[PDB]
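Here is the structure we will look at, set down as structure tokens.
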Amino acid sequence: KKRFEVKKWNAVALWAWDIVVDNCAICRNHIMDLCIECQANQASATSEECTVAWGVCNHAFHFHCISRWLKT
Amino acid sequence: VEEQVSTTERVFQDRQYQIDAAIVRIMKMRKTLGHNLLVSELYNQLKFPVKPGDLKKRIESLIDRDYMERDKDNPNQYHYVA
Amino acid sequence: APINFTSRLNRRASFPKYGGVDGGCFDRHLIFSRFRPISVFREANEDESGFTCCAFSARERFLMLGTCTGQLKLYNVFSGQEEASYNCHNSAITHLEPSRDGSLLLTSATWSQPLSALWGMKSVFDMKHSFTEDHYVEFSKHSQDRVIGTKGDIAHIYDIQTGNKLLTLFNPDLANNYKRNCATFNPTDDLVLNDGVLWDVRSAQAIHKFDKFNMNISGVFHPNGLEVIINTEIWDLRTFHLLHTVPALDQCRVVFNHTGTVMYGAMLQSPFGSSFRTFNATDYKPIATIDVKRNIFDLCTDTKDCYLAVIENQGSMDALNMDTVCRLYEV
Amino acid sequence: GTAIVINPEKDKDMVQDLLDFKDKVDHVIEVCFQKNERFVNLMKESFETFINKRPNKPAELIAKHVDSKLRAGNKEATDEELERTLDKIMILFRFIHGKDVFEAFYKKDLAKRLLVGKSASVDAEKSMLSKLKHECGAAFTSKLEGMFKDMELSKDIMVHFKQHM
């Protein structure tokens, strides 16, 4: 009784391990919080410049608290 | 076109990451190493070589974050920080 | 409200579900107080056994047992026949646990590196990941793609798709330094109990720290999502209030069954006790002590609460003069 | 060779023109210079030297040229042609730096092929991933291969969801 009717629908969604992963493997602290070294003028006074990165296993982490181990 | 712009930005941002991760991943095996050698090591370490403009900027930030330091009383001479 | 089976059972005619009062809160004390041995598992081609741990497989087709030598052995759950044998570690296996899907097995050793590892069960017993810092390994309770390892008093949580470490939870000052700390998830996978400390999985800060009642057992979560035991102390995991204490849980490796109605475990200090106990999950009220008269290395129940698989030392509990076999008792 | 790579005005054909020039040179050496190593080894070095003249422009062109052939809409409709063109096009990918350009653009059109409409060929799509791993490292296609895997996983999932529905 309508001019148009849908018969098929293929919905798409992006999948992430929230997994209470608003946290970190090396750091503990929540990813939207400051990465320890940004809670004080340690790595930087610019606490607002502390960013968040994603990996390849459905989760995120602080940019700084993980990349700091590259020298190690 | 908008999609080409977004993919172009992704390339830029990925290059910007590599030049931040690099340098830190350099020096450790070459404790004393200058700017002209760092760009050369970066040519080989990076997927895409970095211009001296971006390189100097990343170096200064990497010094503030204790990954590298200057030596030999020379703006272009660097040493690994442990 | 009769105590006796005959009266309680006849009442079912007008008072369904069970008849009388209490029901399972009473009847569990008639069944989990009467254990009798049915069968035993031993290593093929060996004279004496060296099992240290066990678990039933995901589909309960076989019992999985770990040896003192770091091997995994799979036995037919019905016949007692060894079907397969794999190497996992170079020393005694402290823990074995399958996923619900049965794709992979979590194993860990008391010493040999990697202390924990992810081994495949489907098709090929290969490795997915080696964890050299994790003494104890365990699956989460709701979402099993996430697995928790224990490094001393530090919790390490990884996703088994690669074994990549996701989050850690620790604090040396809050830590009670338990001898057998085995970090574990709550039923809702948003709290971790690590060395007596309850961790907020959504902030990685401690939410609460429990007193060091014991030195060996850091505690286990109840499936009701309310109670957590720290050796003997029963705490409210929602408010962190103390609710009850049961001394019968002291040195008892108490875990729960599928339905969350039965809790059971072996006694600890070859640091093993010579008996095991069963408890009423309703309130941890002890049901019975089973007089095995053999040092017990480990134990597990099945989904159907039919037989409890207990690893008992029939030898002298020596390093070499030992005979640890897995003897199954019917409830 | 420089005349082709140095002029973006013909970008759309730059990959094919550089590949054609490379073959013309190699043909000359094979047939009349008797495959003398002096010219064989230098040919490659000369081409690497000028092919990587722009800020990795060829990588974008490679991603678009292989993706265009691989698109079901107005497809070649044969595997011989899809393989022939993806191979020749992808070969130039090994003469340049900044391979991120390919991945950044490729993954956008790859995502389209894996979600909406069809690819010209599944085997051709997999062939590209194999060609990319070589001379880049397996890590290069880790995300790109994972994208494919997700849809194979989705196929089983959507079946089970209907069963539950």
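Just so it is clear, chain C uses Swiss-Prot numbers, and the residues here are 1046-1314, 1328-1389, in order.
For this deposited structure, the header notes the method as electron microscopy, 8.4 Å.
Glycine too: its Cβ is placed from the backbone N, Cα and C atoms.
According to Swiss-Prot, the mutagenesis experiment C:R1247 to A carries the following note: Loss of interaction with DDB1, no effect on interaction with TET3; when associated with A-1283. Using a 10 Å radius centred on the Cβ of C:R1247 (mutagenesis position) and all shown protein chains, the other Cβ atoms total 17.
The note that Swiss-Prot attaches to the published mutagenesis C:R1283 to A is: Loss of interaction with DDB1, no effect on interaction with TET3; when associated with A-1247. C:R1283 (mutagenesis position) carries neither a helix nor a strand DSSP state and counts as coil.
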What's the number of neighbouring CB atoms sitting within 10 A of the CB on C:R1283 (mutagenesis position)?
12
What does DSSP call C:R1247 (mutagenesis position) in the simple three-state scheme?
coil
Roughly how many Å lie between the Cα atoms of C:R1283 (mutagenesis position) and C:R1247 (mutagenesis position), rounded to a whole value?
15
